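Notes to accompany the following structure.
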Protein chains: 2
Amino acid sequence: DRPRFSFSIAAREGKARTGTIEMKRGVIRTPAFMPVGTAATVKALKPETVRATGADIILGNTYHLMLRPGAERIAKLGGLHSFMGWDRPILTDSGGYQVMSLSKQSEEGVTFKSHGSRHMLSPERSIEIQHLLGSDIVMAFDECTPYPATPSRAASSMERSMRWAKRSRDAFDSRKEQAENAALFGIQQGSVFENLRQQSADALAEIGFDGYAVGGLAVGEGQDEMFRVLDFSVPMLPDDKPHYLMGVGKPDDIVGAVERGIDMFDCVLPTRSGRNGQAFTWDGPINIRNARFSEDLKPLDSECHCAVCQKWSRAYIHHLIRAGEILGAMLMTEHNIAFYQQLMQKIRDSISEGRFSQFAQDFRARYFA
Amino acid sequence: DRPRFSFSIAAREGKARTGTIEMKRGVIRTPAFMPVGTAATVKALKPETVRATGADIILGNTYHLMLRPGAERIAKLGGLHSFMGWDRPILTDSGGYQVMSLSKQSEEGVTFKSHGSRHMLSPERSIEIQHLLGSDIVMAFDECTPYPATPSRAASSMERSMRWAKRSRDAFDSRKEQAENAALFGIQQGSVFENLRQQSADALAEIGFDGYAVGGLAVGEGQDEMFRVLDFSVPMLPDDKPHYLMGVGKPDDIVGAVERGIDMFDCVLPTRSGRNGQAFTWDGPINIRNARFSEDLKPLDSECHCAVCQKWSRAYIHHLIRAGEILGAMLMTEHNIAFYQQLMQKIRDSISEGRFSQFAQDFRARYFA
Ligand SMILES: [Cl-]
Ligand SMILES: [Cl-]
Ligand SMILES: [Zn+2]
Ligand SMILES: [Zn+2]
């Protein structure tokens, strides 16, 4: 009854869009934020809590899960959805970034040492691992180069990534169960160079994908440069397909990226920085460990609708985090993920109502005040 | 409308009793197990989850809370119940054991260094701290001696504890809000010596308390010796008041202690050992980290009614705990506390039905098989 993958744009304002991706396991409202669930858990949250915050889809990692607990093992246990208890869509990263980030490169693929066993990844093996996991949105396997990259290392990694994108496409299409029930996204590369981004976009559009990610950003280029690259890169992608900015980001990063045509986001910031004591508020981030919160009976944020802000004070959460208590990480993480989802809802509503430009201005004025 | 403290025994079988303690913040079904909430949290659980497992009352610690976040601070923030979000009864230990365990003794009290500021505790100060916390069941402040104690160190600590019990009684009665809304328990001491236990029981009964704890056990004496001391010590206490065995214990410890007349228990074992990978089952404890569980799709326990066993496999929880994931600690802890509460429910039902002797035999035969 439900479709494999149907993206519908309900409203536009400038370059920003809002709409839905319908998939067999559920609907994804866009612009969407995906909580990161690296090792088959969104850290410190039950899946029901992740859903309660408003998340429609989570992200899992091919590289981590292939090492622990193992992709064939997860398949034997019934797939990633059943294993971790999340029955809605899951997007899996292909492994390319973490192989470079955490762990021998050739045209066939890459061999590497686990962060210390030896493992192989290729476009075909990445697609097969994501099939074994049961991913709903499969990412093409690419080759990343560190930042800052020379123009030579940018062009060579990009063209190989495009050759690997065609191999990923073919491996995915060769697996009937995958091609009938999942979607495949290609990844635009080319670093900060407009002509390479164009060559990458053209190659991916020639192959044909369900969605297009902007890769190679959120690697330490600063917000000004990221926005500058998004300015020319997103219009190169097919307008009628979703645009996914990998690894981004801070709340203001997300707002500016939506203003430039991005529909999907993932980032560890709300979870990781929550465990570290950083809470997001409409008046900017706060560090709850600061002594100024020790007797503050207000919730983390005065407008937030999350269950944490309905029940517990800053003072209590300050105590938990300073004491190293697990409940501190749980409450900070639930609030931060809920805050991110409320940001996405405000973005979606304001685009639908044709007042997203004003929302972005009002958001920034208060958030950086 | 609700009474300050009303203990009713609904059924008996041998020395075992089952019934209720009615208090202003709720009813406590006995025999009762109290999850330990040391630093104003039952580790890795929201209070709603603690309640969902069946807990009627939790335990907090005078010694830890007076150091962090501070008793006057908690009172300024509205009391411990409001601070941590648990609106049901709270029993607070008086500080005597942790002062000895974790941190200069005289007849007036004890001075000590925090585990490194300097602090004072006396019967009057302990009662006042528990008043500031808003405890529902206040423990008399006593002087503990390490195990194994000589007969001289046992008698001297006990008689001082009895002098301190009268001072605790007087300080409690002097505080109208405390005396009208909370209860006060005295602590029997005397180590493994029958005559000292009798002198202690007589002194406490002369003073008069709402309930009577058996102190000085669960300090490394083994189950045989603990049971031997309970055999003669519990009958010395007033029959018409609750009997509280502090710091106990393993499931078989609890069953045997109920067989000897104990009504209330607290222990860190289900929480602490849950975080460490030990799950309690009706077939005995298992360590979920063991490789034998890596592909085991069964729940932690085949009969357990808890939400963890309804949803997740041993294999998943094995992965979480081996990966150091917070959700592993959350799920193990919820299951273990739920298992303890189901044990207490089975104990209560079997005493009510006059088949507790058979339950204890059936429990032990299966648990140690
Ligand atoms: Cl994270
Ligand atoms: Cl604990
Ligand atoms: Zn909130
Ligand atoms: Zn269970």
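In order, the residues displayed for chain A correspond to 10-112, 116-127, 130-383 in Swiss-Prot numbering, which applies throughout.
For all residues, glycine too, the Cβ spot is worked out from N, Cα and C.
Among the features that Swiss-Prot reports, active site, proton acceptor is placed at A:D102, with the record citing sequence analysis. Under the heading active site, nucleophile, Swiss-Prot lists A:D280. The substrate binding site annotation in Swiss-Prot covers A:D102, A:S103, A:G104, A:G105, A:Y106, A:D156, A:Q203, A:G230. The feature Zn(2+) binding site is assigned by Swiss-Prot to A:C318, A:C320, A:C323, A:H349, with experimental evidence given as support. Experimental mutagenesis at this site is recorded by Swiss-Prot as A:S103 to A, annotated: Strongly reduces activity. One mutagenesis experiment catalogued in Swiss-Prot, A:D156 to A, is accompanied by this note: Abolishes catalytic activity. Recorded in Swiss-Prot as a mutagenesis result, A:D280 to N carries the remark: Abolishes catalytic activity.
Everything Swiss-Prot records as a feature, shown here on the structure.
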residue : record                       : Cβ within 10 Å
A:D102  : active site, proton acceptor : 27
A:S103  : mutagenesis position         : 27
A:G105  : substrate binding site       : 26
A:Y106  : substrate binding site       : 21
A:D156  : mutagenesis position         : 28
A:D280  : mutagenesis position         : 24
A:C318  : Zn(2+) binding site          : 19
A:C320  : Zn(2+) binding site          : 23
A:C323  : Zn(2+) binding site          : 23
A:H349  : Zn(2+) binding site          : 27
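Secondary structure at A:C323 (Zn(2+) binding site), as computed by DSSP, is helix. Cβ environment of A:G104 (substrate binding site): A:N70, A:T71, A:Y72, A:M75, A:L135, A:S140, A:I143, A:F155 lie under 8 Å away, each six or more residues apart in the same chain. Residue pair A:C320 (Zn(2+) binding site) / A:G230 (substrate binding site) shows a Cα separation of 33 Å. Of the recorded residues, A:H349 (Zn(2+) binding site) and A:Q203 (substrate binding site) place their C-alpha atoms 34 Å from one another.
For the gap of 2 residues left open between A:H127 and A:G130, the distance from one Cα atom to the other is 6 Å. Straight-line distance linking the Cα atoms of A:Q203 (substrate binding site) and A:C318 (Zn(2+) binding site), rounded to a whole number, equals 37 Å. Close contacts with ligand 3, defined as a Cβ under 6 Å from any of its atoms, occur at A:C318, A:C320 among the recorded positions A:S103, A:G105, A:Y106, A:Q203, A:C318, A:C320. Proximity to A:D156 (mutagenesis position), defined by a C-alpha to C-alpha distance within 10 angstroms, is shown by none of the recorded positions A:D280, A:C318, A:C323. A:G230 (substrate binding site) sits 36 Å from A:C323 (Zn(2+) binding site), taking the C-alpha atoms as the reference points. Residue pair A:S103 (mutagenesis position) / A:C323 (Zn(2+) binding site) shows a Cα separation of 36 Å.
Distance noted between the C-alpha atoms of A:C323 (Zn(2+) binding site) and A:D102 (active site, proton acceptor) is 32 Å. For A:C318 (Zn(2+) binding site) paired with A:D280 (mutagenesis position), the C-alpha to C-alpha distance reads 21 Å. Taking only the Cα positions, the spacing between A:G105 (substrate binding site) and A:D280 (mutagenesis position) is 16 angstrom.
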